[PDB]
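Below is one structure, written out as structure tokens; comments come after it.
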Amino acid sequence: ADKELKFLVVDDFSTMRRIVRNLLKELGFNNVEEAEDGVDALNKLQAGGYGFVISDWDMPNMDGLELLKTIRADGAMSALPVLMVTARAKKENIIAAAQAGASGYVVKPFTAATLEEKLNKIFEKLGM
Ligand code: BEF
Ligand SMILES: [Mn+2]
């Protein structure tokens, strides 16, 4: 049943969505959907059933910081985990995402090992 947790993987670079979804599959999570920007992601989220978001930052139409802030401000999903996975590596970028409620932060390019470590840190708090 834990492995039924529903992920939304958001990035305008489809190669990154593949990498993240495939790591999830190796960890036993197959209930995974994708979105290419924050608008498409928010539309999927508002439809219900999600339990974890993994999101890029720079994307057209709505970026990942805007998405994160929207999620955190929406009482229907305000505690949804949101893992930032972004090429933006400056301390001030990390601080901004953190202050906005990010559950974790991974810099691209990444190893699957790093990504797993960050996911586990959050799972640990989900009691998984
Ligand atoms: F475009 Be992302 F923030 F790497
Ligand atoms: Mn991007």
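Residue numbering for chain A follows Swiss-Prot, covering 2-129 in order.
Header lists the method as X-ray crystallography, 1.5 Å.
Using N, Cα and C of the backbone, Cβ positions are placed for all residues, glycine too.
Residue density at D12 (mutagenesis position): 26 other Cβ atoms are found within 10 A of its Cβ, drawing on all protein chains shown. Secondary structure from DSSP puts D12 (mutagenesis position) in coil. Under its mutagenesis entries, Swiss-Prot includes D12 to A with the note: Abolishes magnesium binding.
Quoted from Swiss-Prot, the note on mutagenesis experiment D13 to A is: No effect on magnesium binding. Other Cβ atoms within 10 Å of the Cβ of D13 (mutagenesis position) number 18 in total over all chains.
In Swiss-Prot, a published mutagenesis experiment is listed as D57 to A, annotated Abolishes magnesium binding. The Cβ of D57 (mutagenesis position) has 27 other Cβ atoms within 10 Å, all protein chains considered.
Here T87 (mutagenesis position) comes close to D57, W58, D59, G65, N94, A98, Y106, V107, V108, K109: these same-chain residues lie at least six apart in sequence, with C-beta atoms under 8 angstroms from its C-beta. The mutagenesis experiment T87 to I is recorded by Swiss-Prot, whose note states: Impairs chemotaxis; when associated with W-106.
Long-range Cβ neighbours of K92 (mutagenesis position) (same chain, at least 6 residues apart, Cβ-Cβ under 8 Å): none. Under its mutagenesis annotations, Swiss-Prot gives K92 to R the following note: No effect on chemotaxis.
Look at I95 (mutagenesis position): DSSP puts it in a helix. Looking at Swiss-Prot, you'll find the mutagenesis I95 to D, K or M noted as follows: Loss of CW flagellar rotational signaling activity.
Annotation of the mutagenesis experiment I95 to A or V in Swiss-Prot: Enhanced CW flagellar rotational signaling activity. The Cβ of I95 (mutagenesis position) has 16 neighbouring Cβ atoms from other residues within 10 Å, across all protein chains displayed.
There are 18 other Cβ atoms within 10 Å of the Cβ belonging to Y106 (mutagenesis position). Swiss-Prot lists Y106 to W among its mutagenesis entries, and the accompanying note reads: Impairs chemotaxis; when associated with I-87.
When the mutagenesis positions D13, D57, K92, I95, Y106 are checked against ligand 2, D13, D57 have a Cβ within less than 6 Å of one of its atoms. Under 6 Å, Cβ to nearest atom of ligand 1: this is the test, and of the mutagenesis positions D12, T87, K92, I95, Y106 it is passed by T87.
Taking only the Cα positions, the spacing between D13 (mutagenesis position) and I95 (mutagenesis position) is 20 angstrom. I95 (mutagenesis position) and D12 (mutagenesis position) have their C-alpha atoms 18 Å apart, to the nearest angstrom.
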